[PDB]
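**Q** Next up is a structure, given as structure tokens.
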Amino acid sequence: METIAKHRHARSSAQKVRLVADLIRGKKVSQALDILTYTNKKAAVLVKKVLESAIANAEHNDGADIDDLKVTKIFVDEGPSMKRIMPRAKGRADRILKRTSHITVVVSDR
Amino acid sequence: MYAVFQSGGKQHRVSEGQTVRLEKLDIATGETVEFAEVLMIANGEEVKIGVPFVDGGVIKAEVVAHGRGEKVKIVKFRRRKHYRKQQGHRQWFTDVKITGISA
Amino acid sequence: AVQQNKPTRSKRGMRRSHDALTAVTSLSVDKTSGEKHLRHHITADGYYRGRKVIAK
Amino acid sequence: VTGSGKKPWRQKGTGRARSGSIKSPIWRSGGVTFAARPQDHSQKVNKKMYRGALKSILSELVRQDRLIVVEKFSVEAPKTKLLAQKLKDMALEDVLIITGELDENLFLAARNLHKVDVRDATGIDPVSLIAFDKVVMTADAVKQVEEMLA
Amino acid sequence: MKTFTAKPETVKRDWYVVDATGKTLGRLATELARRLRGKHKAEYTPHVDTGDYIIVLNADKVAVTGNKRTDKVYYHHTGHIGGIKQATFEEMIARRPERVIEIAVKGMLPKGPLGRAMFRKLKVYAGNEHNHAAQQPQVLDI
Amino acid sequence: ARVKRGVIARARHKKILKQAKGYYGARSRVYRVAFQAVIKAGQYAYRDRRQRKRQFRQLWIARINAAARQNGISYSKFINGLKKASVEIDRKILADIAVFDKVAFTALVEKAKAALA
RNA sequence: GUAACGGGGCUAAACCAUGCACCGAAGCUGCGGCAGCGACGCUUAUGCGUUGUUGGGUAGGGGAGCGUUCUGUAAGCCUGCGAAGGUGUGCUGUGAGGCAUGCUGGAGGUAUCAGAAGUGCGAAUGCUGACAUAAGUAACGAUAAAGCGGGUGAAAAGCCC
RNA sequence: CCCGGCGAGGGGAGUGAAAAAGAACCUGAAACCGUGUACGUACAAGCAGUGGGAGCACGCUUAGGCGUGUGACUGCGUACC
Ligand SMILES: [Mg+2]
Ligand SMILES: [Mg+2]
Ligand SMILES: [Mg+2]
Ligand SMILES: [Mg+2]
Ligand SMILES: [Mg+2]
Ligand SMILES: [Mg+2]
Ligand SMILES: [Mg+2]
Ligand SMILES: [Mg+2]
Ligand SMILES: [Mg+2]
Ligand SMILES: [Mg+2]
Ligand SMILES: [Mg+2]
Ligand SMILES: [Mg+2]
Ligand SMILES: [Mg+2]
Ligand SMILES: [Mg+2]
Ligand SMILES: [Mg+2]
Ligand SMILES: [Mg+2]
Ligand SMILES: [Mg+2]
Ligand SMILES: [Mg+2]
């Protein structure tokens, strides 16, 4: 049974979150959670929280039994940018985009 | 055990039972054309037209659906000369089956 | 100095051919407390090689 | 277009592109290269061609026997229901019924009847002559359309 | 009914042995190369390597014509500084003769990837025997 | 009568991007690039229709020669022969018997060799 | 950088002379096809077995058409048994296109013949918006400077003691 | 109701004809970014296609030496205004 959890409007680029996400993909939910705890990227926490929520979602809303779960699917798409300006030298004003992601985790037992 | 014959404006090596696509051919869909000037026949031991066409070799086939090939595009485009035209062309063909090869 | 043509979405890819993080693998469990922990590191509840060190 | 004569930015120098009026038809908001004005689409039509046309269309109505002349077409009071009756009676639904001097009731009837329309002889126009399945017309009126077209 | 294509996976090949000895290099290369390329059969398929494996022999004794032996060009460039080295024909027969015939038929096979493969089929040798007895090379000429 | 424009426009761009599938990067993604990409594909295939006919004949000739030469005659003479051979006409394509009937071929060389004697 | 035969290589695979084969173009021929402009024979609200012939083309002239909005035809016609639009596919047209139909969508669309045009875009350093690139690079704003203990807190180098 | 910081966001439940309407809400194209699968790709040199073309993969019909995708190898080939 699939069962999934996601974080939309995550305040990280995507490129960065993906970096963490690829560590985890297709791992035993257990081994996933470990790889995350000991990864020093702020995305790690962002994605650990999803995995967790997702596992919880599994156990509570469906078959559960977190013993078999795998992160069978994880992919993060890019959310909207918040748009800003950077006062710069000689009156020039620069753009700058604060970027966000939508993290999606899908956990199951098959 | 095959033979060769001029029929498109082109020639074709052919054996009985075998279908070939020729250029168009008035002959109505089901009838039987008879190619009566074959330029070679062969088994294990064979007959070249010492002249053109082997003495009495003929070939028989039944037309078997007429048709138009898959469209193709003609593009002409002359760079910097404000010029180009595109064109579509198809091409009638008739298909014959080959029952003959009367040695 | 600035680029003369936009780089393909492919070159980005290739440039990043090395960006992948490496997962840890190298953590273990304390013989005396639950406690996973990086090799050669204090466990959170404060253990190291059994023997509870660092009382905090 | 509501705006100002001011030139958005210099000619030379900012790496931009000429510009000269925030109202350029090519600029966004504000423009319109050949803005319309209100105009009169009336066309002339020679007299002899108007009369010539009508004749040409009566003749064809007649040739398709869509022209069905009667002596006196009229009704007893201004009641669409009444008319609707006569029509049902005469095998009519799409009709012209151009009468001689026009009564008023028959105009008052017919009004809500949508596939039908009554006119006085001197009224009669090209299209409405064509627009209906049949056009009726009384002897009373033909004498008139006669004179008219000459 | 389209014309035939040799097919890399069904193509035959075959081994041969050629004595370079007195042969006039280049009239020899010319042959090696054409056989090297399959140009003698169902070549009839220029995208497919239909050539035969030919093992050459006694290259050092290859023969030349005119004054070439002492005078034949032979240039090359290391792509460094101003690195253009050159060697005379006899200089080359002197150190690793194999080379003359190789560099020879190479210039005669085509172009790039394919032709480049075709050339691996050719196993030369300066001496008079070779260690490909198992391939059962059949002798030939030109 | 102010005119929408756009559906009839998206019709066209799509028409071109569709002809440009499998083309690389923007060639297959970006109209402005896609177009010039289609047009040349077009021009190449008009050229190459003509070309094809050259290519095969040269394929054929090449292999006629391999075979003729194997039976101890040069392509040139072999053709000449066939030509003199009590008339005796017969496509170069057709002379694929060359591959698929080596005995019918030697036949041909003989007929040819003879009309040359 | 060989670099003054395209290369390999050639003593002929060079020059001269005679000869006969062959290869070779979108030329010429063959088979099928379309059209413009003429004119036979079959026969005219004529198109034809047709038939001779022509069919590179910028500027420019001429001819014939596609499609878009809106008026009428239409209180008709199609449509919640699924309109417009979006996305596939199939067949068709010389083309601009047309028609069908799966998916999506969920309220409108209109044949035909005519009528009118804010009718067709890749380029004007065009206008607006959206989104890429360089790049997870530069940088994070005076080189007066930090260290540790306790705290709160989900988290504390940066707050509080 | 559950994960979470009495968050952000999310999974169920439920309303509804529909949440393939959930408030950034009708339709929801394009550039541009991803996950998944077939095929290709680490001796290969250029407007990236086009002509020929193996192989693999998927559909064929009871084969028939076909359709679709991919595209080793190979001839030709310096974008548009
Ligand atoms: Mg300032
Ligand atoms: Mg305005
Ligand atoms: Mg007047
Ligand atoms: Mg070449
Ligand atoms: Mg000739
Ligand atoms: Mg030709
Ligand atoms: Mg012309
Ligand atoms: Mg011409
Ligand atoms: Mg509309
Ligand atoms: Mg545009
Ligand atoms: Mg232009
Ligand atoms: Mg950094
Ligand atoms: Mg850099
Ligand atoms: Mg740096
Ligand atoms: Mg730095
Ligand atoms: Mg919506
Ligand atoms: Mg390789
Ligand atoms: Mg390269």
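What you see of chain D is 52-201, where the numbers are those given in Swiss-Prot.
Determination method: X-ray crystallography, 3.1 Å.
In case you wondered, yes, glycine gets a Cβ from its N, Cα and C as well.
For reference, Swiss-Prot lists these features for the protein:
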{"type": "VARIANT", "residues": "D:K63 to E", "note": "In strain: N282; confers erythromycin resistance. Ribosomes bind erythromycin poorly and have reduced peptidyltransferase activity. 50S subunits assemble normally, even in the presence of drug, but assembly is cold-sensitive at 20 degrees Celsius"}
{"type": "MUTAGEN", "residues": "D:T131 to I", "note": "Does not regulate the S10 operon; assembles into ribosomes in vivo"}
{"type": "MUTAGEN", "residues": "D:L134 to P", "note": "Does not regulate the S10 operon in vivo"}
{"type": "MUTAGEN", "residues": "D:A160 to V", "note": "Does not regulate the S10 operon; assembles into ribosomes in vivo"}
{"type": "MUTAGEN", "residues": "D:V167 to D", "note": "Does not regulate the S10 operon in vivo"}
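Help me understand the surroundings of these features in the structure.
**A** On its own chain, D:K63 (variant position) has no residue at least 6 apart in sequence with a Cβ closer than 8 Å to its own Cβ.
The C-beta environment of D:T131 (mutagenesis position), restricted to residues of the same chain at least 6 apart in sequence and closer than 8 Å, consists of D:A160, D:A161, D:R162, D:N163, D:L164. The DSSP secondary structure for D:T131 (mutagenesis position) is helix.
Shown in sequence order, D:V126, D:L157, D:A160, D:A161, D:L164, D:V167 are the residues of the chain, 6+ apart in sequence, with a C-beta less than 8 angstroms from the C-beta of D:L134 (mutagenesis position).
Its Cβ placed at the centre, D:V167 (mutagenesis position) has 22 other Cβ atoms within 10 Å. According to DSSP, D:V167 (mutagenesis position) sits within a strand segment.
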**Q** Would you count the other CB atoms within 10 A of the CB of D:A160 (mutagenesis position), including those on all shown protein chains?
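**A** Other Cβ atoms found within 10 Å: 26.
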